[PDB]
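Colleague: Supplied in structure tokens, the structure appears directly below.
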Amino acid sequence: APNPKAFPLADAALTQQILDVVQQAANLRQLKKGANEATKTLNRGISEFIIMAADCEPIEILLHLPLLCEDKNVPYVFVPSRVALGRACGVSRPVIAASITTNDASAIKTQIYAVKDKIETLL
Amino acid sequence: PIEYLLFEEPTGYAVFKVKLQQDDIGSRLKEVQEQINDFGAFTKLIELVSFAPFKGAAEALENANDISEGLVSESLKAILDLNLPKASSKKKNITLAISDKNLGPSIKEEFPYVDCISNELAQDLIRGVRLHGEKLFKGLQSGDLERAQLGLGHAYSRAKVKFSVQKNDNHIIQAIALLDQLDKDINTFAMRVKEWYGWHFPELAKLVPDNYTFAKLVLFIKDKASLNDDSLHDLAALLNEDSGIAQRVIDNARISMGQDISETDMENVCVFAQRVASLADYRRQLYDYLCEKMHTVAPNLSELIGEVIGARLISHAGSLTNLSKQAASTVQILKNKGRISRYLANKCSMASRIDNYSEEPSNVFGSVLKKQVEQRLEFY
Amino acid sequence: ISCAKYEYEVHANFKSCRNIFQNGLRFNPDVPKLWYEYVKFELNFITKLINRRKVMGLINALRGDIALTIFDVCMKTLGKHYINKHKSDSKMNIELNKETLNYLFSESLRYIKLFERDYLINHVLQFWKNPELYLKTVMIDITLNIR
Amino acid sequence: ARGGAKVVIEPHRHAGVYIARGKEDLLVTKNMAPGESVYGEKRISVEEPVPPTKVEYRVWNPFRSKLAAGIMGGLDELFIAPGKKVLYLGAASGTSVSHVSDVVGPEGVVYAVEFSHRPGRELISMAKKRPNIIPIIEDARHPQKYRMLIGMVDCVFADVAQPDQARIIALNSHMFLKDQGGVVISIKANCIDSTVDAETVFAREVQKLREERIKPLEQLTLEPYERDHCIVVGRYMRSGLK
Amino acid sequence: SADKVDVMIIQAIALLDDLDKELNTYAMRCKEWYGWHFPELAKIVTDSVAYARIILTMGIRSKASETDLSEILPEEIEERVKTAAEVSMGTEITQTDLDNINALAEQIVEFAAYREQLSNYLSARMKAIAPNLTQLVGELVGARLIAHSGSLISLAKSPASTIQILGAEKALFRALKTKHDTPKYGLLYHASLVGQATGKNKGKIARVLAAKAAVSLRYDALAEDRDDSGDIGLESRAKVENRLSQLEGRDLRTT
RNA sequence: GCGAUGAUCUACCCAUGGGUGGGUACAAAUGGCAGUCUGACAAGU
């Protein structure tokens, strides 16, 4: 009867767009990857939006964060696998949270804006 | 066609019988808008016919919940039933002025002979009411309306947003402030009375500096004279004679060199000792209570660190929310030494995060983190 | 109550009076006083009807049931409203339940002293049972056997 | 600046707000509940004696609070006075509501509104601490649905980012706002619609407002703090609109 | 005489100041707690003692609406408290927390009672140790004087003008070292005599009372043979009373 | 049998012993700063 503390969570197609954009972002260094990295971007006000995983044990480590996101008006998503997110963000251990940062000098600009608007529509 | 209007307030409903109508074709006009603002004519426009108060804050809350949700409450049903003149619904149904087009259908299905109007016309009537208000009621309703507004607002807020009870933390905050300052001023008074009674008998002072036991010893000894071997065994029932301290104090009292003082000083200083003793009992009790609340509200962070230290962190941060919220370097702000400290800082940020945002904590998960940090320290 | 009085003691349109009472109750389900006079009014109804049939017959337990149904609904409703005065821990829950039960059963005791009297008190104690209160009203049962 | 300088407080032109001068200048408003910084902002202290007492002023970080960015970029009349009331649509925290409540002060009251839950929870905490606020934690699209709690709010502030911002203010303001009452909006280009560009967005929003009778008194950009933002101050006429 | 110990005099008065300070801070803190439960209170009633007594009386706004508050509080204010208890914004507190706050309140009351106990103790001790001064100028002020000057021989050792000026030594020394004009009251402000005097009269009465205080202080201090009945102080009070009322009667305007 | 739930990184002697120096929070004191106003007229008639 209550929505779970993870809602929203994306369908597989939107998973694909999110992870691909994340990968290109990590290859072009517009990306702060790591839970504390994410919280500190949110604080510093330089975040395009926030991805995070919904299978880490426990879930509450990163469930803290969307509170900041809702207050600051930045969108957030839960992808269903820290393992997949890690393999797609290009580091060695499973990753449970990442933040795509602002900068318009970004060769993936239109890609990220379209995907962000998709997320906003999800909400 | 607007004969009656229904208006409502935080503390009680009202129904008004409109004595005229502001004309309809031209009701964006300068003149009629001014007439709604100028009470000298809106009085002609409306007069009160009834006001039904509320019974309690709880029933007002449940009523406001219903009038939000769009269902008619019992008091509402009763007041309309008592007000509205009846009719044979097939010809010349009656009219009421409401602002909730959503509510309209519920009213209609209850009373099959009433028509709810919500035009810009009727919203203007209700706006005039909302503006002038307390002047209109002629005084029927006592009460700080505004006070009731704030109270009911908080109550309705909490009720829907689902505030929780155990998750209170300011109690932890104020509790640690008490324990700290209480140890401080208990020690202050302890050495105060210690110097004061050493004026009469400084041998006990140089013997025991321990404060609460000092207080109890003062409670026994009235003056430096009325001490026998029975009192020796009495102190043995108290702290210790096997340590020989009872013999020490009896010999020092027999040879006592502190000047003996006024009886009334003995009684009031005894009162003082009783005061400090009860205060120390109180501090220990409150410490145990803090342990209880920590292990209930946030045993995770506590088990990871400790009751009093977790309270230190929560107080210095501001609240459990903020401490969980902020990143895992400010928690350090609040060589191998630095390394293990930073590791513990990260892990306690973890514990705080879970231990706040959950609906209840998990001592076992806290223990898992504790054991992980312990195995890393062992790796050192 | 004053409007009820005028309507009754000057004309006594008993249907009109019962309507007045039920409306006033629906508006004020909190006032044990009003419950009190409604009950005693239905008592007045019953007694007047009984005496009138008596004199008619001289010239030439439905009632307890209705009284006690009024009693029952008054108990349930006042208990609910007294809880809802200050409307959460299990222990305060328990103590406030104790207090409201005390209040309601004190009101029942006032109903009894208000008081076919044997049948009325019989059903009152029946609804009761459906500590110190227990001993007081078993003493009451003894006093009924006396009566 | 640092933690040791002594500052000089000064009454700003807008009543309620205060310049704090030093080697470097700040905007500072009174604080209601002294001794608890809400969100990690420094708080100036003063002491006045009859025996002494401590009163406590609070800096208003204009980077983080939109109205304050506007004040520091200069508005002519900010309708929020030390006595009036306010409706504040869209306070995901008390981040600006704390300050607006402090300016409004003990005698006036200020209404807060939120749709979200968890921001609402934190709002409840702040509302517990401070008296001036009354919090409404409802979806902001139904003034009908919380008509319970508001009588002649004396000004409105809109922070929301929903592309129907002009409609939502039209609704709540019609229902609640006193006649000839300061509407203030904080317009946001991207939040309103991205494909069109900032100046057209501002134009079209001001158009919707000028049709729903809120004569827009002035406009401001608050450039050096945030991009594409704006604050549109308007006065609600309802009679003699033209 | 064992009761002739200004050492415990000064100890007692210093303890009085401190006890007042931490009584106030605990009052503030318990205000924070129970106001969090019930936040209209602190602004409605303000006496820490009375506030604590309501805390003792009730533990829930239901018991607030039920119990009687006749002795602590007048009725208009207490029905204000009852309506607030009905409609208060603050949350409701659990059993153990209520127990602990109630026990804090007992502690507050205990420090109160102990404080006035101590004050009357010092009253008796003071009339014992320096009766004439006590009768002349006032218990609390005389206690503070002997405290500030340390030992009684010292306090009588000093001359009159000092005992006048003894408090506001700071402003005195500032005036001296920069050639402004000297202060005049110091610690003997709160002496009841000055407490009825009015302005320039307060100054003149401070001066005369200070001199008589020197006389009485000394006689209580050194006299080998003491009656402990405050005769010199009493006649001195007669003297300064007379000087006062005659000065007061002299009005400065024209008639 | 590593890691984004976080890797690395934030004064002088006597060879993981002792002695020196500085920097913050708490207490101590009979240390210091640091010194106890003037000195015959006034008021009424």
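Chain D is numbered as in Swiss-Prot, which gives 80-128, 134-326 for the residues shown.
Yeah, the Cβs are placed from backbone N, Cα and C, and that goes for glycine too.
So Swiss-Prot lists the following for this protein:
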MUTAGEN   D:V87 to D  In nop1.3; thermosensitive allele showing a decrease in histone-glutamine N-methyltransferase activity upon shift to restrictive temperature; when associated with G-103; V-175 and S-219
MUTAGEN   D:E103 to G  In nop1.3; thermosensitive allele showing a decrease in histone-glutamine N-methyltransferase activity upon shift to restrictive temperature; when associated with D-87; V-175 and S-219
MUTAGEN   D:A175 to V  In nop1.3; thermosensitive allele showing a decrease in histone-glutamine N-methyltransferase activity upon shift to restrictive temperature; when associated with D-87; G-103 and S-219
MUTAGEN   D:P219 to S  In nop1.3; thermosensitive allele showing a decrease in histone-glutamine N-methyltransferase activity upon shift to restrictive temperature; when associated with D-87; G-103 and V-175
Colleague: Could you round the CA separation between D:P219 (mutagenesis position) and D:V87 (mutagenesis position) to a whole angstrom and send it over?
Modeller: 34
Colleague: Near chain B by Cβ (under 8 Å): which of the mutagenesis positions D:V87, D:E103, D:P219?
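Modeller: Cβ contacts with chain B under 8 Å: D:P219.
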Colleague: Return only the integer: C-alpha distance in Å from D:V87 (mutagenesis position) to D:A175 (mutagenesis position).
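Modeller: Between the alpha carbons of D:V87 (mutagenesis position) and D:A175 (mutagenesis position) there are 31 Å.
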Colleague: Fewest neighbouring Cβ atoms within 10 Å: which of the mutagenesis positions D:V87, D:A175?
Modeller: D:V87
Colleague: Using C-alpha atoms only, work out the spacing between D:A175 (mutagenesis position) and D:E103 (mutagenesis position) and round it to an integer in Å.
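Modeller: D:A175 (mutagenesis position) and D:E103 (mutagenesis position) have their Cα atoms 30 Å apart.
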Colleague: Quick check on the mutagenesis positions D:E103, D:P219: which one has the highest count of other Cβ atoms within 10 Å of its Cβ?
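Modeller: Sorting the candidates by Cβ neighbours within 10 Å, the top entry is D:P219.
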Colleague: Please classify the secondary structure at D:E103 (mutagenesis position) using three-state DSSP.
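Modeller: Where D:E103 (mutagenesis position) sits, the three-state DSSP reduction gives coil.
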Colleague: Using DSSP, would you call D:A175 (mutagenesis position) helix, strand or coil?
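Modeller: Going by the DSSP assignment, D:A175 (mutagenesis position) belongs to neither helix nor strand, so it counts as coil.
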